[PDB]
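Student: One structure, as structure tokens, below. Some questions next.
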Amino acid sequence: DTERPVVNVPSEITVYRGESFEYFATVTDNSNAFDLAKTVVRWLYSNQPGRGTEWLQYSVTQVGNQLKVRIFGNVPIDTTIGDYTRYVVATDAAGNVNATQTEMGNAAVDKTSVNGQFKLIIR
Ligand SMILES: CC(=O)N[C@@H]1[C@@H](O[C@@H]2O[C@H](CO)[C@H](O)[C@H](O[C@]3(C(=O)O)C[C@H](O)[C@@H](NC(C)=O)[C@H]([C@H](O)[C@H](O)CO)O3)[C@H]2O)[C@@H](O)[C@@H](CO)O[C@@H]1O
Ligand SMILES: [Mg+2]
């Protein structure tokens, strides 16, 4: 397996101050096999949910040949509204990833996107 996994995540997901939310991403791979421990939802700079979105939670569950990545949490009532770019990163059993931190950063400079990138919109 040299072929990377593919995340399907909505390009925008909208959450609301004071409310709980739940959205999903799904993941396929040519090998149908994954490293779930290395499948995460994170911001650019580190494998963390990110400043201003520390309450962004996720879980990863395999069902058949797909991963189901639940993206969920409770938005604090006093969170800053606006847009937050975040990433679903998946890893196949062979260690291929859909996007690396370096690919994410280069896309950010160039005003573009990588597979698994999404916009978290807080209202
Ligand atoms: C601080 C800085 O300019 N660092 C750049 C770095 O820039 C970040 O790149 C991100 C890529 O995921 C985003 O483009 C960040 O911008 C936004 C975002 O997440 O979309 C803009 C939003 O308007 C802003 N939201 C609010 C409510 O202010 C968010 C938010 O501050 C952050 O997500 C943190 O929660 O930020 C952008 O800041 C990137 O361009 C790299 C490339 O190497 O270079 C510097 O590190
Ligand atoms: Mg693969």
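Note that chain A is numbered according to Swiss-Prot, with residues 399-521 shown in order.
Structure method, as recorded: X-ray crystallography, 1.3 Å.
Cβ coordinates come from backbone N, Cα and C, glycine included.
Quick paste of what Swiss-Prot says about this protein:
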type	residues	note
MUTAGEN	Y443 to F	Strongly reduced interaction with GP1BA carbohydrate chains
MUTAGEN	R484 to E	Strongly reduced interaction with GP1BA carbohydrate chains. Strongly reduced platelet binding
MUTAGEN	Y485 to F	Strongly reduced interaction with GP1BA carbohydrate chains
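In the displayed structure, how are the listed features positioned relative to their neighbours?
Tutor: Within 10 Å of the C-beta atom of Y443 (mutagenesis position) sit 11 other C-beta atoms, taking all shown protein chains into account.
Listed in sequence order, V439, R440, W441, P447, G448, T451, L454, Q515, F516, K517, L518 are the same-chain residues at least 6 apart in sequence whose CB falls under 8 Å from the CB of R484 (mutagenesis position).
Cβ environment of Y485 (mutagenesis position): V439, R440, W441, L442, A497, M502, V512, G514, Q515, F516 lie under 8 Å away, each six or more residues apart in the same chain.
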